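Chemist: Right, I'll just put the structure down here and ask away after.
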Amino acid sequence: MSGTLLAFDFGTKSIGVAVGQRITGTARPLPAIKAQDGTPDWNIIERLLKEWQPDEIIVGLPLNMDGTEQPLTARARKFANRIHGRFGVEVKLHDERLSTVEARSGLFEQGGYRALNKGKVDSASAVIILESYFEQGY
């Protein structure tokens, strides 16, 4: 089975992304969120997107402004609508569903789902956006 899919964490003039390959089940990291004068690496991703057939794409930059939910992402979701009409690819915007309910009747076991990480900024949120699509099975 094979289905190369992509996942980016970014927006205007910013490139922090993860590339996912559904051939072995791994996600490669895409360079740091710095596009050229507003030009995202379109030659870099497109080369790995079409050469391997883009099975699925997840795009959007989730950033906390005050630490909690952030209504500013509304501009992020629309960004996903841009890369879509640009190449005509099936892109999906990642929504912050982890922060929706107020009560605490879900995450009860404070110990679990551990993950070695202190604070990396190497487009890890994208491979996280990427790891999010694996949960949607799309």
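Quick reminder: no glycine exception, Cβ is built from N, Cα and C everywhere.
Feature table excerpt (Swiss-Prot):
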{"type": "MUTAGEN", "residues": "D9 to A", "note": "Does not process pre-16S rRNA in 70S ribosomes, binds to pre-16S rRNA-containing ribosomes"}
{"type": "MUTAGEN", "residues": "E96 to A", "note": "Does not process pre-16S rRNA in 70S ribosomes"}
{"type": "MUTAGEN", "residues": "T100 to I", "note": "Does not process pre-16S rRNA in 70S ribosomes"}
{"type": "MUTAGEN", "residues": "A103 to I", "note": "Allows cell growth, i.e. not toxic"}
{"type": "MUTAGEN", "residues": "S105 to I", "note": "Allows cell growth, i.e. not toxic"}
{"type": "MUTAGEN", "residues": "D122 to A", "note": "Does not process pre-16S rRNA in 70S ribosomes, binds quite strongly to pre-16S rRNA-containing ribosomes"}
{"type": "MUTAGEN", "residues": "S125 to A", "note": "Allows cell growth, i.e. not toxic"}
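Context for these features, please: burial, neighbours, distances.
Modeler: DSSP gives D9 (mutagenesis position) a strand state.
In the shown protein chains, 14 other C-beta atoms lie within 10 A of the C-beta of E96 (mutagenesis position).
Residues near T100 (mutagenesis position) in space but far in sequence (CB under 8 A, at least 6 apart, same chain): none are found.
With a cut-off of 8 Å between CB atoms and residues at least 6 apart in sequence, the same chain places nothing near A103 (mutagenesis position). Look at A103 (mutagenesis position): DSSP puts it in coil.
DSSP assigns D122 (mutagenesis position) to coil in the three-state reduction, placing it in neither a helix nor a strand. Cβ neighbour count for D122 (mutagenesis position) (all protein chains, 10 Å cutoff from its Cβ): 14.
The Cβ neighbour count for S125 (mutagenesis position), using a 10 Å radius and every protein chain shown, is 24.
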Chemist: Express the distance between the Cα positions of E96 (mutagenesis position) and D122 (mutagenesis position) as a whole number of Å.
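Modeler: Checking the Cα atoms of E96 (mutagenesis position) and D122 (mutagenesis position) gives a distance of 20 Å.
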Chemist: Round to the nearest Å and give the CA-to-CA distance linking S125 (mutagenesis position) with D9 (mutagenesis position).
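Modeler: Distance (Cα to Cα, whole Å): 6 Å.
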Chemist: Just to confirm: which same-chain residues, 6+ apart in sequence, have a Cβ under 8 Å from the Cβ of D9 (mutagenesis position)?
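Modeler: Looking at Cβ-Cβ distances below 8 Å from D9 (mutagenesis position), excluding near sequence neighbours, one finds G16, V17, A18, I33, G60, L61, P62, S123, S125, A126, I128, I129.
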